[PDB]
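Engineer: The structure under discussion is supplied below as C-alpha cells; questions concerning it will follow.
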Amino acid sequence: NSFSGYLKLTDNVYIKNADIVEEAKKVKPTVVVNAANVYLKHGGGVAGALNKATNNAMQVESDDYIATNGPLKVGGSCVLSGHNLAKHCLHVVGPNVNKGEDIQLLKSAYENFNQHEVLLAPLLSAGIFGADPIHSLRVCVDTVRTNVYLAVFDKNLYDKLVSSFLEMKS
Ligand SMILES: Nc1ncnc2c1ncn2[C@@H]1O[C@H](COP(=O)(O)OP(=O)(O)OC[C@H]2O[C@@H](O)[C@H](O)[C@@H]2O)[C@@H](O)[C@H]1O
C-alpha cells in the first residue's frame, strides 16, 4: 500500500487518473476491487483488464468459485486471490442499470468496501453497466468509510469527476 499521486476528495476517498492494473502492479495493494458481474465472467472492462494481467489465472479461480457457490448477488461480493496484482481481489457486483437492475443496489455494492481498511478500486457500474459516473462517485463517497483509492482510466471522465465533486461539495 504505497499509493502515490492521488487527489484526496474526502477523508477516506482518493482519486487518480491511472490504469487500475498498472496501479496494482506498482502499489502491490492488499485489496484490489474488480467491477464484477454475477457469474464472474471477466470479459472486457476492468474485469477483463485485470484477468489478462494474471494470464487468466483470475478467470480460472473465478470459475471454480461460481461452480461451488453459484452466482453472486447484484450488490454482493466475494474475496478471491489477488494473484500477481494484489493480496486479495474483492469482486463486487454493481447494478447493470442498462438492463433494468435496481440502481439502489449500487449502495449495497459499495458497502462491501467497508470490510477492508484499504482498497484499490474502480467506479462501480460507471462503464458497461451504465450508471452515471458522477452518481457512482457520489454514492461511493457517501457509503464507503474505509480508505478507497479510485483509479479512473479516462482523463476526460476523471477531470469531470473531480470538477463535479468539488462544485457540489459542501
Ligand atoms: N483499465 C481501467 N482502469 C481504470 N478504470 C477503468 C479501466 N477500465 C474501465 N475503467 C473505469 O472503471 C469504471 C467501471 O467500468 P467497468 O469496468 O465497465 O465497470 P461496470 O460498469 O461495473 O461493468 C461491469 C461489467 O463490465 C465487465 O467488464 C464485467 O465483467 C461486467 O460485465 C468506469 O469509470 C470505467 O471508465
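Numbers in chain A come straight from Swiss-Prot, and the residues shown are 1026-1195, in order.
Even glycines carry a Cβ here, placed using N, Cα and C.
From Swiss-Prot, here are the annotated features:
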type	residues	note
VARIANT	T1055 to A	In strain: Mu/B.1.621
VARIANT	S1188 to L	In strain: Gamma/P.1
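For each feature listed, report its degree of burial, its nearest neighbours and the pertinent distances within the displayed model.
Structural biologist: For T1055 (variant position), the count of additional Cβ atoms within 10 Å of its Cβ stands at 15 [all protein chains shown].
Cβ contacts within 10 Å of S1188 (variant position), excluding its own Cβ and spanning all protein chains shown: 11.
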Engineer: In whole Å, how far does the CA atom of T1055 (variant position) lie from that of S1188 (variant position)?
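Structural biologist: Between the Cα atoms of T1055 (variant position) and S1188 (variant position), the distance comes to 29 Å.
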